[PDB]
Amino acid sequence: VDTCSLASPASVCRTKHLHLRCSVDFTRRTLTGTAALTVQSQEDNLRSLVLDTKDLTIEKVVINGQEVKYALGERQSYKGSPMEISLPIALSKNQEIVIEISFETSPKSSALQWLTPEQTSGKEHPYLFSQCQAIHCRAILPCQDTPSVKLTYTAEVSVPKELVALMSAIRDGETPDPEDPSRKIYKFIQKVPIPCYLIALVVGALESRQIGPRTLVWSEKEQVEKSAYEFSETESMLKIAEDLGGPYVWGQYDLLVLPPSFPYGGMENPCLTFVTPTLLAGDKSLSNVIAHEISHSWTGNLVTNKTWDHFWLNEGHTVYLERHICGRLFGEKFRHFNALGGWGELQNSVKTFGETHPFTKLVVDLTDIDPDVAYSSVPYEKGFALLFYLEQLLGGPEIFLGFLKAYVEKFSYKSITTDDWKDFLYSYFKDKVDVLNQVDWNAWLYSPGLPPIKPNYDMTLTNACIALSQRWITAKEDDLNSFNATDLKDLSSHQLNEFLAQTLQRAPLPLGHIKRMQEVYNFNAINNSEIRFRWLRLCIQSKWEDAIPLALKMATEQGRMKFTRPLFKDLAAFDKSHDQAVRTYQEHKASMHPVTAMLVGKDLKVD
Ligand SMILES: N[C@H](CO)Cn1ccc(-c2ccc(Oc3ncc(-c4ccn[nH]4)cc3F)cc2)n1
Ligand SMILES: [Yb+3]
Ligand SMILES: [Yb+3]
Ligand SMILES: [Zn+2]
């Protein structure tokens, strides 16, 4: 049972295809059109079905050319309102019908962000982008909003002729709108069955540049050149991922660089990965996010979690594949460095929530819980830690990569649960069932806090980060002048970030230490969003007032929740910046992404 959906479960009926014909209205901030759902009955004598909707205005529902009866139930908070549709004829098991729903989105659609020209790079055109994961597809169109149902889709999107529409699908042509010569229709086709949370749309003054045989980088004109260089390893990463998980079945692997308000690092929308512009560091140092979104073309998009309770399967395996891709390109010691850093991020999440918090569990019960609120590093890092621990237990990376490939093949185009994964792991490793029977499955899968067993990690690249971090932490005022810019000479940007992350776990440091760090390291000049973020968190937690405008700026000039959310919390926890953080949130709230606004509001306790 998917307790996050109000629609009929896959055991009643299944959506096989969506044909979406819509028009993007920027003056009304509305998406108007028809969603034609080809639904297949799974039961005999099926006379009605229920769909998910959230803030959708419904004009009518047409089945076999005639308007049919429908009713919208009472709203269930973030879940939206159920939409019951009366079928005009009873269906036998396996019978299909097309249900054509005329709908209109609310300007407040939690799935969309409408941007005025001033909120874009070029300042001449408006912009739109969607974010459907996890349960926001219902805020775009009426659907069975559950990863347990996979469907194909075709789309026709009418937009002003000067703009470009893009979707998580193959571009299937374009023409002037016959009903409106000032608009253009962009056509799309997604031939591989996907869960609806993967349906994506972007409309803006977009340009493209080819960066590989099957990859174009899309963005506003001002960011194309920077993006083309930043993500130039995409094809090499696709070839490694193909070697690890089998053929790439999606045809195209495009990347879209979104405006700074994009709430996530990346979103694995099939054919068109969505990335935050905060990845544009100038040196490819944040390319693991691309390796991660590429990996989802197998774990997540081919093998999908049946419900959001089993989401760890999506991220845990993706982070596992991502670290193998980066391990193949830069070495095994680098995979251990990232894996160890990942354990440190799990330590932080477990500390923030508390070691008894149900959100630190690998498998959660999301009944009555908004998935956006449960979202954190736990499914990622705790999931990864389990696979890395199993890898060491079962004979090493080469043996465990054999399981991952067989796992992807076995469950391709399917939605599965933690028990499905576990039976397959036990089946594949039948000659090692004694080893598998030593795993504390109850604690690993269902217990809060840190995992019962910590894997083994090579320390070659981490040693230098811990050594410099410990030198600063143990330093007294008369040791401050022993620090020099030469302390960072043999540290890569990743090692600088791990140095700051280690130091931040012991924050605050004395204000004079933080002041000396800026004197010798000039961390204020670093543009790399990951390093900048940790440095400003260190400054704010260490109570440096000079860092307040810098932190307020980073929290508002970009909207990637990984940075915006903790920056606002740190600023709210510091008495000197508390009123400023609260006022800044209030004035930016209207211009913010609907989910980032809700979550920043909750963290700050501002309604
Ligand atoms: N996917 C790309 C990465 O490329 C980024 N992205 C965009 C949107 C989301 C998203 C994913 C899941 C989600 O809901 C859930 N969050 C956490 C848990 C959980 C906690 C412990 N165990 N399970 C279970 C959940 F259903 C909310 C938002 N992610
Ligand atoms: Yb075609
Ligand atoms: Yb079994
Ligand atoms: Zn992911």
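Following Swiss-Prot, chain A residues are numbered 5-611, in order.
Recorded method for this deposit: X-ray crystallography, 2.3 Å.
Cβ atoms here come from the backbone N, Cα and C positions, even for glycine.
Reduced to three states, the DSSP call for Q135 (mutagenesis position) is coil. All protein chains shown were included, and the count of other CB atoms within 10 Å of the CB of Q135 (mutagenesis position) stands at 26. According to Swiss-Prot, the experimentally introduced change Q135 to A is described as follows: Strongly reduced aminopeptidase activity. Strongly decreased affinity for leukotriene. Abolishes epoxide hydrolase activity.
The note that Swiss-Prot attaches to the published mutagenesis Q135 to A or L is: Srongly increased epoxide hydrolase activity.
As annotated by Swiss-Prot, peptide binding site applies to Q135, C136, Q137, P267, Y268, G269, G270, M271, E272, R564, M565, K566, with the evidence given as experimental evidence. In the three-state DSSP scheme, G269 (mutagenesis position) is classed as coil.
Every protein chain shown contributes to the tally, and the Cβ of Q137 (mutagenesis position) ends up with 25 other Cβ atoms within 10 Å. One mutagenesis experiment named in Swiss-Prot is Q137 to A, and its note says No loss of activity.
Among the mutagenesis experiments that Swiss-Prot reports, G269 to A is described with the note: No loss of activity. Packing around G269 (mutagenesis position) is summarised by its Cβ count: 22 other Cβ atoms lie within 10 angstroms of its Cβ, all protein chains included.
In Swiss-Prot, a published mutagenesis experiment is listed as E272 to Q, annotated Loss of LTA4 hydrolase activity, and aminopeptidase activity strongly impaired. Taking all protein chains in view, 23 other C-beta atoms sit within 10 angstroms of the C-beta of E272 (mutagenesis position).
Note: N273 (mutagenesis position) has non-local neighbours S172, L202, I203, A204, i.e. same-chain residues 6+ apart with C-beta under 8 A of its own C-beta. Quoting Swiss-Prot on the mutagenesis of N273 to A: No loss of epoxide hydrolase activity and aminopeptidase activity.
All protein chains included, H296 (mutagenesis position) registers 24 other Cβ atoms within 10 Å of its own Cβ. Under mutagenesis, Swiss-Prot gives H296 to Y with this note: Complete loss of LTA4 hydrolase and peptidase enzyme activities.
Secondary structure from DSSP puts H296 (mutagenesis position) in a helix. Per Swiss-Prot, the feature Zn(2+) binding site maps to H296, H300, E319; the stated evidence is experimental evidence.
Less than 8 angstroms from the CB of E297 (mutagenesis position) sit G270, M271, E272, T277, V279, each of them six or more residues away in the same chain. Among the sequence features in Swiss-Prot, the mutagenesis site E297 to Q is noted as follows: Loss of aminopeptidase activity, but keeps LTA4 hydrolase activity.
The note that Swiss-Prot attaches to the published mutagenesis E297 to K is: Loss of epoxide hydrolase and aminopeptidase activities.
For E297, the entry in Swiss-Prot reads active site, proton acceptor.
Looking at Swiss-Prot, you'll find the mutagenesis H300 to L noted as follows: Complete loss of LTA4 hydrolase and peptidase enzyme activities. Long-range Cβ neighbours of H300 (mutagenesis position) (same chain, at least 6 residues apart, Cβ-Cβ under 8 Å): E272, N318, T322.
Per Swiss-Prot, mutagenesis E319 to A is noted as: Complete loss of LTA4 hydrolase and peptidase enzyme activities. Cβ neighbours within 10 Å of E319 (mutagenesis position), excluding its own Cβ and spanning all shown chains: 24.
Record note (Swiss-Prot) on the mutagenesis of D376 to A: Strongly reduced hydrolysis of peptides starting with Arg. Small effect on hydrolysis of peptides starting with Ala. Abolishes epoxide hydrolase activity. Long-range Cβ neighbours of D376 (mutagenesis position) (same chain, at least 6 residues apart, Cβ-Cβ under 8 Å): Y82, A138, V599, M602, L603.
The Cβ neighbour count for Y384 (active site, proton donor), using a 10 Å radius over every protein chain in view, is 23. The active site, proton donor feature in Swiss-Prot is assigned to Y384.
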If you skip the near sequence neighbours and keep only those at least six away, which residues in the chain come within under 8 angstroms of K566 (mutagenesis position), Cβ to Cβ?
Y268, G269, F537
Going by Cα-Cα distance, pick out whichever of the recorded positions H296, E319, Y384, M565 is nearest to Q135 (mutagenesis position).
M565
Among the recorded positions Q137, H296, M565, whose Cα is within 10 A of the Cα of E319 (mutagenesis position)?
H296
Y384 (active site, proton donor) and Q137 (mutagenesis position), distance between Cα atoms, whole Å:
15
Check each residue in the chain of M565 (peptide binding site) that is at least six apart in sequence and keep those whose C-beta is under 8 Å from its C-beta; list them in sequence order.
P267, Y268, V599, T600, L603
Give me the sequence-ordered set of same-chain residues, not including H296, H300, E319, with a C-beta within 8 angstroms of the centroid of the Zn(2+) site's C-beta atoms.
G270, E272, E297, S299, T303, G304, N318, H321, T322, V323, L325, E326, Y384
Let me check the 10 A CB neighbour count of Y268 (peptide binding site). How many other CB atoms are there?
22
So if I draw a 10 Å sphere around the Cβ of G270 (peptide binding site), how many other Cβ atoms end up inside it?
22
